[PDB]
Amino acid sequence: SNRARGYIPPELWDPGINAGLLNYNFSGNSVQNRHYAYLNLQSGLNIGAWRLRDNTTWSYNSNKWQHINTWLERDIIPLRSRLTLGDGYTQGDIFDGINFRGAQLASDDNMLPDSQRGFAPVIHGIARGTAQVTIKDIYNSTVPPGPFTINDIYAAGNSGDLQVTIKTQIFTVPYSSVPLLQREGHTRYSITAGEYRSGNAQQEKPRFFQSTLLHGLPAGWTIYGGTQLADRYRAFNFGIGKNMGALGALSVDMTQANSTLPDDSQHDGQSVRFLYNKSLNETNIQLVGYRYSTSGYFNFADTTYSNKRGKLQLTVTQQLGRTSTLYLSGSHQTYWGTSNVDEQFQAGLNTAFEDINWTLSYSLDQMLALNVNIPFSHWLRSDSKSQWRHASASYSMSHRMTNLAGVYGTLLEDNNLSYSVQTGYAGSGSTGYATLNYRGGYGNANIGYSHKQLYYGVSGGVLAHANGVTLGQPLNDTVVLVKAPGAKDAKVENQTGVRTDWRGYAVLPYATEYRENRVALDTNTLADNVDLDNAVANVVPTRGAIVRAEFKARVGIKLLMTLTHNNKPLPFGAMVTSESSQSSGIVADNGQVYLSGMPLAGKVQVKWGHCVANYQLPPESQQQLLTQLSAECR
Amino acid sequence: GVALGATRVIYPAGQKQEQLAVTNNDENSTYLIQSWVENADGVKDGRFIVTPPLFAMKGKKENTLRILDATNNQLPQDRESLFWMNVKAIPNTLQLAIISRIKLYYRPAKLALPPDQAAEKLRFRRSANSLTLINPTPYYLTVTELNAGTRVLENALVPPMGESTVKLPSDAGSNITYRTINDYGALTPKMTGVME
Amino acid sequence: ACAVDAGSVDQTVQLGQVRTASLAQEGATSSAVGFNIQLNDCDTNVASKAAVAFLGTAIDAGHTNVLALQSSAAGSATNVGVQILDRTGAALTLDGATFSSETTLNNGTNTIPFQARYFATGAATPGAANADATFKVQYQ
Amino acid sequence: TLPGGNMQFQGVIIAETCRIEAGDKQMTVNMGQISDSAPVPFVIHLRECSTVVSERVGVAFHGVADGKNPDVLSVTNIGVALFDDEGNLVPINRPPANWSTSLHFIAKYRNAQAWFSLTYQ
């Protein structure tokens, strides 16, 4: 059984640590016309594997503690799914997306390896002898004689035709893509039970059940079913999708709904949703989504109160000169009873040649817009270190006329201070804007002056883990807790303004779940007196997991020692240990050994396969970056 | 197996240290990593130090090598300098020890010509049976794809403010095309030779 | 009712460095970089849901869901593009009329996170990678 | 429905060196006992790198030289000779000479370690 490309056994996933999580976001708007305080607080507890989350809001005009959501989500590896208890929401690929409060058991696509996502036809067949089968080069390997099931084809959307060459029957596998399609032998399920929750107070709160199933039959077929039951609404949805290869892809689903109005009157309805994605022509990609709802068809949203005759969406995209992207979009909605029709046509031409990025958009009342983006890097030499090089000019004209010319970029060493000054004019209102955002290691502070409005906001996160309280940037689902005691002010890589504090603990706000992510400490901006045993770690967190990446740091001064035994350099591979600071190393060459974290005076022990070497260093060596000494061993 | 993060390392003058990654993705192999730096002629020199000089790696893991300057401002500030970084991965029978050599460009702060425009300023001189590359740029030039009509020539490396000689067949074409490698290790689009 | 946060209009996101090992053939991805669109002074009574539409140049006709890379005199990357994902992990198209996952608006400061990454449409060649997309905020 | 603004994505892409994967486990080519000799083949695979970077790779051999002949690796009165696929002798301690992603070499009698150097232009 060949493992999918990018597969990690579930035993290597870290559930997390027992920690309390807090995410505070405060905003103050002082508008002086010729004061609003908003505060969003997310509390949470990661006990065991569960994830208890709560959301609270506080406001003050110039006290109302209002809850929003309280939910306990958990990951079930045996079911390859996630369980949500409390207030949640349903995606509703076939039904309507609805918020609720109850038990939702849902399969997850992220838990699968990146190879088995989206739609990509699987290659069957038998190759005679030792054949180096080649797919045009997404996949390139051999296979023992017998039937082979290649299923590592990556999700490539529309694309073109995959040529399969066996080594020699040559057969091509053209394919299309529809979001409602699934791979062969793939099952997606979603069960939701509980009461219905909506923002509108007028709407009632009935208990409902929803079942959604997506199955991928062989040969590019997909069968998807759904059942929505309630006290007054009973609906069954059945749909089939087919991949026709060169011809395209098709998806048609019919939903029969017996719905009860706010009045006792009972109605029956059927709705047909037809989706067609044209394949590549000539260049041009077309999406046609049509929905025909006969008289008497209602959704669960309308049933829980105290029609649409037809909808047509047509999107055509064409690329010309490899630079210009013609985007045409047409929406047309009819109504039952009322003969008024809602139409919306949007055509855009975007082109980015050299560094200039210019976009001309038109929409239907009509609205036309021209946007020009010019990074400053075009003119001044990139060799120059002037901060002004990290800037760009945006010029926008919208037809009432709206002109907006602004400069924006970064001007700090670590690209933390993001500044944006944009003058504008509406036709005669002259309302310029200016904003300064700071993303440091203790929180994000954004302050803005609009010509008068003054915004000032602070967003941050508090992590009460085992080793004390750590403050950092606002937390986004999975967070990586980096623990490197003794290494103050160590900037992490590939992130802006994420620095270790005096405690030595920092937080990476984002790390992709169920994937291999690299956590590295940039030793370039790290103190000379501190040396890391390993500056890089890898962790694969789960959804809402606080994973700890551990890095040990030696706090003493670095030191290179030349050791000679019997007036002869120590042999290769000799182990040098120092109990003075619990340090270890291996002799490199010519009897030279490197040791991180060594005291001023001590004695090292040498094992070739048992010798002692005393050594002392003057205090001048401490002030030096790298000290070298020679010490003959006994 | 062992792998280096980058193919060439740019060391700006004034910066205390530089970072380079060394990766291994074979979970069932023990690797003793040794590192050092040699001069342009391949002779071990103390002008640069690599930390750690030697260490051990087990399983799928990567480490960070730190390059420290020790020239103590004993190099010119008008042209770049060349060094070779060597990384060895130690695992009857023969044992195979793999040593990889990469380029190290010590680059001063003040420079008139930005690195990108140096490629287009290269000049050529056609002798009786050899071609000489005059390079008045302050950057090392790694010239490849040196095609002469229907005859392709050998690749060359020209130090700044200098000339390098390559062989030239008599049947080589009049027009000469060449490509340059940037700091990221990618070939610049083909450019014609500006004969003087 | 609500107004898009000032400063969020002009936002720059750094994707760091990605080695060519992670981008081998078409379909390969890279690490993800978090970013968000801020909303302030929102009145839920007028509008209760929010959606975002992205408009930007496509790298090629068959990969409209992937941005295009601006040419640079220092040498831009080839056969690589920038991909944008919503909070649900699904790729977002750049046709200019595809609204993302509608999120419930709340009183006070509202944050709608998104992710960005590198998508390999072919052989990966090193160099600079500069792209830009125009985003539209829609209120319902 | 109001315009949002522009959002720029900036980054850099860097190449990487070709990883070396010898055919034998732990890069340990077993040769055999001794009573040239029977050939012993070993394969090297340059993986996870673009063809342009792999093409511009200078491969060379150097190591401990035998006293009798400096061009043969030291091991009685014998040595290990390395030949390419073409069969021509490749002397040890020689300047690089460019030789696709799969290299093949033969060892013959006539233990040791051989520094296998790959310079990246």
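By the numbers in Swiss-Prot, the shown part of chain B spans 37-127, 137-241.
Header says: electron microscopy, 4.3 Å.
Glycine residues also receive a Cβ, built from the backbone N, Cα and C atoms like all the rest.
Taking the Cβ of B:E54 (variant position) as centre and 10 Å as the limit, one finds 18 other Cβ atoms among all the protein chains shown. In Swiss-Prot, the entry for natural variant B:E54 to V states: In strain: Clinical isolate 149 and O2:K1:H+ / MT78. The structure shown retains the original residue.
Counting every protein chain shown, the Cβ of B:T210 (variant position) has 12 other Cβ atoms within 10 Å. DSSP assigns B:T210 (variant position) to a strand segment in the three-state reduction. Record note (Swiss-Prot), natural variant B:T210 to A: In strain: Clinical isolate 149 and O2:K1:H+ / MT78. The unchanged residue is displayed.
Counting only the Cα atoms, the space from B:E54 (variant position) to B:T210 (variant position) is about 34 angstrom. One thing to note is that 9 residues go unmodelled from B:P127 to B:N137, and the Cα atoms at each side are 16 Å apart. Secondary structure at B:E54 (variant position), as computed by DSSP, is strand.
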